[PDB]
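Notes for the one structure printed next.
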Amino acid sequence: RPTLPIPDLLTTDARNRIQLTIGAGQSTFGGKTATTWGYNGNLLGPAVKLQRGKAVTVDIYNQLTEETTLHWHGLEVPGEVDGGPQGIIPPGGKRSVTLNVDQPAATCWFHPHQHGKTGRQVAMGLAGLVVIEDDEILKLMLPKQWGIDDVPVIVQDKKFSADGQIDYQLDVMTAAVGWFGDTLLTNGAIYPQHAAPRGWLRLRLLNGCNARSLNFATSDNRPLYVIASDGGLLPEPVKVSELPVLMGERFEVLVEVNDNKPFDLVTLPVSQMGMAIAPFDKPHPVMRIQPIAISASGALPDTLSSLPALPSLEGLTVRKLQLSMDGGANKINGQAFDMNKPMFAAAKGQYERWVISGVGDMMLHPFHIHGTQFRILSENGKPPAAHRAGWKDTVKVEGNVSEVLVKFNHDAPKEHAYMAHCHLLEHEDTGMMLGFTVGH
Ligand SMILES: [Cu+2]
Ligand SMILES: [Cu+2]
Ligand SMILES: [Cu+2]
């Protein structure tokens, strides 16, 4: 019933600056008000729009009463501006960062990375988007009318207490299984409707849940055409009937909109501890798409981009990352995250093979590496699915072993280290994270 909220597409001003204010306010869910946090607003955040090769400065004002950090998930930027747990912005503080984007068009995102409290700060409402454009993507005639036929879809669950407030506590169960709830939000709204031009509709999907994996489909089983993953366009669209999306992952899809029939985007029950409990025991509506008769702008191209050949593996450095959960201690290579002790020093500008194992438990670990867009060689036992075979910043690890081919183009010293971690936020917050350096 409510219309789908559309994050503002925020570009630079004449001074080449973008302002983000982090703050607390109020939102309403099912007629009950709650304290929430947002960037440039009460909840969630804008879509920061960047152009490849054009530097911008982002002025970040922390108007929370606790410290936070601002991490650009998916961006290939130096450790200095990565906004991992060392990137502290004190209460009432200001921090400016220069972003010099040098990667292909993609939908990335941004969120807090406060040490030990990333889950709570995301749960409270902090997340925004990053839209990177380049000259290539603009030649494709994709749907491009922001908030009309090019729509961000940030999907998140929340657990609310009886008083209507967000209920987040990092207790033993929450630390093991993750924070999840029985209420689904779509750009902050409960089961919103979106009026979409007849023709093609582009959805920029973000699984912004702390712990819940998702599996997108349409209520009448019309296909979704995947055109992009975390790190940008696929070579060609990949038609799917369902689309699993792990925590922190993005996919852009095209879906057909026919004059007549409204339909829902839905999420299908998943096989994951906690997540099949009602109301997620059956297909669960995410949003209603309402066909309208206004001008469309784009269509589905036969070809999207050119992906590089995977290079020969001979002579590449191999790094092994063993994930574990010992009682209440979550760790990598037998170590809970130590912010003053990067685990290893990666080379800058050199392909490496990273092998990440979840052998020893059956929990779901979407493993995310900062500072890169990588290629998955093996995902949890098999070469990746076609729509997952392009540029990724996350790889599934669940009771098996994954292998990714990674290259870091920017420096990250000990004082501003890159993170590699499980993006089940409660696992990260209780130790399933390492720091690593790149270059000097
Ligand atoms: Cu990240
Ligand atoms: Cu420095
Ligand atoms: Cu995990």
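Each position is counted from 1, following the chain as shown.
Going by what the header records, the deposited coordinates were determined by X-ray crystallography, 1.5 Å.
Cβ coordinates come from backbone N, Cα and C, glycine included.
Summarising the annotation, Swiss-Prot assigns domain 'Plastocyanin-like 1' to 25-135 and lists sequence analysis as the type of evidence.
Per Swiss-Prot, Cu cation 1 binding site is recorded for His71, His368. Remark: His368 (Cu cation 1 binding site) has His73, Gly248, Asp393, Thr394, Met419, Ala420, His421, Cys422, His423 as non-local neighbours, by Cβ distance under 8 Å and separation of at least 6 in sequence.
Residue environment of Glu76 (mutagenesis position) contains 22 other Cβ atoms, counted within 10 Å of its Cβ in all protein chains. Annotation of the published mutagenesis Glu76 to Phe (Swiss-Prot position 106) in Swiss-Prot: Increases oxidase activity with ABTS as substrate; the original residue is retained in the structure shown.
Per Swiss-Prot, the feature Cu cation 3 binding site maps to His113, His370, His421. The Cβ neighbour count for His113 (Cu cation 3 binding site), using a 10 Å radius and every protein chain shown, is 28. In the three-state DSSP scheme, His113 (Cu cation 3 binding site) is classed as coil.
Under the heading domain 'Plastocyanin-like 2', Swiss-Prot lists 197-262.
Within the same chain, the residues at least 6 positions away from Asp361 (mutagenesis position) whose Cβ sits under 8 Å from its Cβ are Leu323, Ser324, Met325, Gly399, listed in sequence order. As a published mutagenesis entry, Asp361 to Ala (Swiss-Prot position 439) appears in Swiss-Prot alongside the note: Decrease in oxidase activity with 2,6-DMP as substrate.
Recorded in Swiss-Prot as a mutagenesis result, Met363 to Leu (Swiss-Prot position 441) carries the remark: Strong decrease in oxidase activity with 2,6-DMP as substrate. Affects copper incorporation into the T1 copper site. Cβ neighbours of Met363 (mutagenesis position) (same chain, under 8 Å, six or more residues apart in sequence): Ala176, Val177, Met273, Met325, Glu398, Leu424, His427.
For the mutagenesis result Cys422 to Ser (Swiss-Prot position 500), the note given in Swiss-Prot is Loss of cuprous oxidase activity. DSSP gives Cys422 (mutagenesis position) a strand state.
Of all the binding-site residues given, namely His71, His370, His421, the one with the smallest number of surrounding CB atoms inside 10 A is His71. Residues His113, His370, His421 make up the record's Cu cation 3 site, and a Cβ search at 8 Å around their centroid adds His71, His73, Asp82, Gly84, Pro85, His368, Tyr418, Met419, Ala420, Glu428, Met433 from the same chain. Checked against ligand 1, the recorded positions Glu76, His113, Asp361, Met363, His421, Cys422 give no residue with a Cβ less than 6 Å away from one of its atoms.
The recorded positions near ligand 3, defined by a Cβ under 6 Å from one of its atoms, do not include any of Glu76, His113, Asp361, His370.
In this structure the alpha carbons, written CA, of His113 (Cu cation 3 binding site) and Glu76 (mutagenesis position) are 16 Å apart.
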